[PDB]
Each structure stands twice: as C-alpha cells, then as structure tokens.
Amino acid sequence: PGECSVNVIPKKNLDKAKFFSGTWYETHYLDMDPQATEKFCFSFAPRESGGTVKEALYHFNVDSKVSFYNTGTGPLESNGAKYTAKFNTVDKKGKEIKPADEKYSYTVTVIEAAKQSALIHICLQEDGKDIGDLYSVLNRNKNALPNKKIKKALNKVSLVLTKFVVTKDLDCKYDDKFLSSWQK
Ligand code: HEM
C-alpha cells in the first residue's frame, strides 16, 4: 500500500496568522517510502484567508538540477491546522503552465509549531486514495536545527529525527523571490 500514516494529529490552536505567513524551509524530511531516495530541497509560502489556503510551492531536484514551481489551493479544516489542496504548475513568474489535475490532491497537517520551527505531514492522494506520505521539519532559517518541541512531536508518533534526510547537507538552489513575492 501507499498508505498514509495513522496518528497524525493537527496542532491544537495553531496561530494561523503566524504559520500562514512568510517563507518556510524544509530542513529535514522523511519520505515514508524507503525507496524514495531522490534528494530534494523544498520551500513554500502558505497563506490563509476566509478558510481557504493558497500557497506557493518550490522544489529543487538536487540530482537533476531541475526546479519546479506549483501553487496549491484548498479549504482549511475547522481545527485550523489541516488542509487539503489541489495544485497547478506555474513558471517562475507565477503564470500557470499546466492546470490542476483533478484526480490529485494533498493533505497537509501541521503537527507542531514552536518558535521558528514547525512539523508538518503531507498525505498525497489520487482519486481520494492514499498514494504516499512524508513528514517535513520546517524552519524560517535554512541552516537552523529544530526546536525540541518538534522532536517531542516526532517521538509521540514513534519517529526520531536521525532517520530524516538533512536538507542543509544537500547542494540546494532556492528561488526565494518567487516565495517572497507571493500574493504581492
Ligand atoms: C522536504 C519536504 C518534501 C520533499 C522532499 C518532497 C518531495 C517531492 C517529490 C520526490 C516529488 C515528486 C517529484 C517528481 O515526480 O518529479 C514531489 C512533488 C510534489 N510535492 Fe513535494 N515534497 C516535500 C514537501 C511537500 C509539501 C509540504 C507539499 C505541499 C504543501 C508538497 C507538494 C508537492 C506537489 C504539489 C508535487 C507535484 C507532484 C507532481 O507534479 O506530480 N511537497 N515532492
């Protein structure tokens, strides 16, 4: 199965204005498929208004030296820390170059946030069925280590940080202006 993890708990009372602002950098990630070993850098700029999330996504494939740009949009759950989005493909100037494929979606759960750190989980789906998932440690600073509360949250779901890929050890290239200028 490409079954998504159980026991993924949304943070209680996430500060929305703080989390859904600025740019987040992935510092550590754990793809739950052990054979998924392509190296990636990830950053994004999530925004929220009227119960709808609109986020700009940036990935960089370290192996192939190719970047790609996406935007995602979807309703925020009443718990305020989980959303399911559909995504399109845009160029670096933000113009759509491929429309959203209706059969795909992803569900982001914000498990924990503390200081400059966060822990999220993403369940990818096709036609509403699980096709894979990943845990991501985020920071406002690319080079920073996570707050201990992020580790505490990992421990509750029987994960340890040492299992994660460390992003700062990769030769990343970022488009920071794409994210900085999001919804400007
Ligand atoms: C460090 C964290 C992450 C890593 C390492 C990662 C890795 C990947 C990989 C391996 C792919 C497949 C690319 C390909 O098929 O060539 C991908 C695609 C994608 N991911 Fe991520 N991901 C991360 C976090 C996220 C997050 C947090 C989101 C949403 C908020 C997200 C949304 C997407 C989307 C929309 C695609 C496009 C799939 C496609 O075009 O077929 N990812 N990512």
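Here Swiss-Prot sets the residue numbers for chain A, with the shown residues being 22-205 in order.
Determined by X-ray crystallography, 1.6 Å, according to the entry header.
Using the three backbone atoms N, Cα and C, a Cβ is placed for every residue, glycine included.
Sequence annotations record features per position, and here Swiss-Prot assigns histamine binding site to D52, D154. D52 (histamine binding site): 18 other CB atoms within 10 A of its CB, across all protein chains.
Taking the Cβ of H80 (heme binding site) as reference, residues of its chain lying under 8 Å away and at least six apart in sequence are, in sequence order, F61, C62, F63, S88, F89, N91. Feature annotation from Swiss-Prot assigns heme binding site to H80, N91.
DSSP gives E47 (mutagenesis position) a strand state. Long-range Cβ neighbours of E47 (mutagenesis position) (same chain, at least 6 residues apart, Cβ-Cβ under 8 Å): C62, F63, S64, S157, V158, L159, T188. In Swiss-Prot, the entry for mutagenesis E47 to V states: Results in the loss of the characteristic pH sensitivity of ligand binding. Reverses orientation of heme cofactor. The structure shown retains the original residue.
The annotation that Swiss-Prot gives for the mutagenesis experiment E47 to Q reads: Results in the loss of the characteristic pH sensitivity of ligand binding.
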Going by DSSP, is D52 (histamine binding site) part of a helix, a strand, or coil? strand
Ligand 1 is in the model; which of the recorded positions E47, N91, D154 have a C-beta less than 6 angstroms from one of its atoms? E47, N91
